[PDB]
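*Asks:* Below you will find the structure I want to go over with you.
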Amino acid sequence: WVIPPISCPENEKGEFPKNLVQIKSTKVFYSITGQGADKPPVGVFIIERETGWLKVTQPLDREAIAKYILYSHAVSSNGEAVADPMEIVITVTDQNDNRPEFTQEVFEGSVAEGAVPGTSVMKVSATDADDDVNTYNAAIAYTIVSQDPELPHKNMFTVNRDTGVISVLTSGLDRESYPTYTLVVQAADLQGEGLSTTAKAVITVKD
Amino acid sequence: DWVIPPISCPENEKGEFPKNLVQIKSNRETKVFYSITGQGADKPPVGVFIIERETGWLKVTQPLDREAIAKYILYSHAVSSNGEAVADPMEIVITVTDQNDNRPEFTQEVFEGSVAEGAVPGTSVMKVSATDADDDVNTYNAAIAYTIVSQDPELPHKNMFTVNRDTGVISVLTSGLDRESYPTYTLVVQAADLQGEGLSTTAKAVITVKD
Ligand SMILES: [Ca+2]
Ligand SMILES: [Ca+2]
Ligand SMILES: [Ca+2]
Ligand SMILES: [Ca+2]
Ligand SMILES: [Ca+2]
Ligand SMILES: [Ca+2]
């Protein structure tokens, strides 16, 4: 045989089917087997019997299947396999089509009112379904969007953009005055420059 | 003949470099040395692509940028240890595939428009436009949807105007324009790719109410 590495981007558009590669091996008839061919999901990839042109029949979702393993078969017209089945690996390449997702809707934390600026309070966390191995499409930066109340100061807390750890930023926390803060926290991919989602951190001020 | 399949590589890849692409081969029989020529190999940008001289493994050495170069045209060479080419150079085409790494940008910071006060709801006012440097032929990464983010003043109500999400045409949505109370509106308009769901930017549309 001879089998090149094969790639298809997810979320393609336009006319289908789309040509991938021509598989070459008495007239020969080409077949593919495997999950994605004759097994679920059935018919995502096909091959032309006579030409050996391997094709994709629909847009792909990498977050469903990121890698397909198929086998090509070559059968003469008289009915004999003229070659061993050849392993074909198709790599589905990533597009940034998933926003980060916070693991909780409302994270809860507490802080001692006398805690010095720079004191760690709590941690927020988010996942991103996109390709964190080969891309930055899942590279999350955390930021604080808003603080309620805006008292005594507007920015009482800060979040570490890599780790999602929230710390005391400035002085002035006081249980008697404002016992609770609701922060809107954001997670944004492409290292903060990309798609984003929000959630809340509720911080209660202790003695 | 040579054997050369389609080669593609996504832009903006991270991780360890270099990365394997495909193995280049010829059926010839002495010890063969492989090499590559072209822009991206031995010509500017030099060394983006390299080949292992004895194995024929073609590799990329760094992240690519489709908006700089979307397609490379290289040639592979096969030379015996005695110094004679043992095949004719083979064209190798490398397609750089798109990532959504460009946010849309409006063609102006402030678009200016104007509307007669008694214009019936549904009347076209002005147009906003944005472009996107990503691949609009093959992806949704440059597929812009227009929306109105905000209207100032919010009087006599909000939603005085609307925007066609495909065309950027701003029209009168509801009645109530009154130049002697609210002489102008500043709309914050957004263009967002992936059909409205993706990367976004904002601009202003300032509308002067005529009589
Ligand atoms: Ca997907
Ligand atoms: Ca993502
Ligand atoms: Ca994806
Ligand atoms: Ca780019
Ligand atoms: Ca874009
Ligand atoms: Ca791009």
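To match Swiss-Prot, the residue numbers of chain B are left as they are there, and the shown ones run 157-184, 187-369.
For all residues, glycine too, the Cβ spot is worked out from N, Cα and C.
Pulled the feature table from Swiss-Prot, pasting it below:
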- B:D259: Ca(2+) 1 binding site (BINDING)
- B:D259: Ca(2+) 2 binding site (BINDING)
- B:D290: Ca(2+) 3 binding site (BINDING)
- B:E172 to P: Adheres to and takes up L.monocytogenes InlA coated beads (MUTAGEN)
- B:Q220 to E: Increased affinity for L.monocytogenes InlA. Greatly increased affinity; when associated with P-172 (MUTAGEN)
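Give me the lay of the land around each of these features.
*Replies:* For the recorded site, B:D259 (Ca(2+) 1 binding site), the DSSP three-state label reads coil. The Cβ neighbour count for B:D259 (Ca(2+) 1 binding site), using a 10 Å radius and every protein chain shown, is 20.
Taking Cβ-Cβ distances under 8 Å and a sequence gap of 6 or more within the same chain, the neighbours of B:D290 (Ca(2+) 3 binding site) are B:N260, B:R261, B:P262, B:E263, B:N299, B:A300, B:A301, B:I302, B:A349, B:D351. DSSP assigns B:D290 (Ca(2+) 3 binding site) to coil in the three-state reduction, placing it in neither a helix nor a strand.
Sequence-distant neighbours of B:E172 (mutagenesis position) (same chain, 6+ apart, CB under 8 A from its CB) do not exist here. Taken residue by residue with DSSP, B:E172 (mutagenesis position) is part of neither helix nor strand, so it is coil.
Other C-beta atoms found within 10 angstroms of the C-beta of B:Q220 (mutagenesis position) number 13, with every protein chain shown included.
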*Asks:* Ligand 5 is in the model; which of the recorded positions B:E172, B:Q220, B:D259, B:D290 have a C-beta less than 6 angstroms from one of its atoms?
*Replies:* B:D290
*Asks:* In Å, rounded, how far does the Cα of B:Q220 (mutagenesis position) sit from the Cα of B:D259 (Ca(2+) 1 binding site)?
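*Replies:* The Cα atom of B:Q220 (mutagenesis position) is 17 Å away from the Cα atom of B:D259 (Ca(2+) 1 binding site).
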*Asks:* If 2 residues are missing between B:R184 and B:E187, how far apart are the two Cα atoms, in Å?
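*Replies:* End-to-end across the missing region, Cα to Cα: 4 Å.
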*Asks:* I'd like to verify something. Among the recorded positions B:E172, B:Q220, B:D259, B:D290, which ones have a C-beta closer than 6 angstroms to some atom of ligand 4?
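*Replies:* Among B:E172, B:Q220, B:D259, B:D290, near ligand 4: B:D259.
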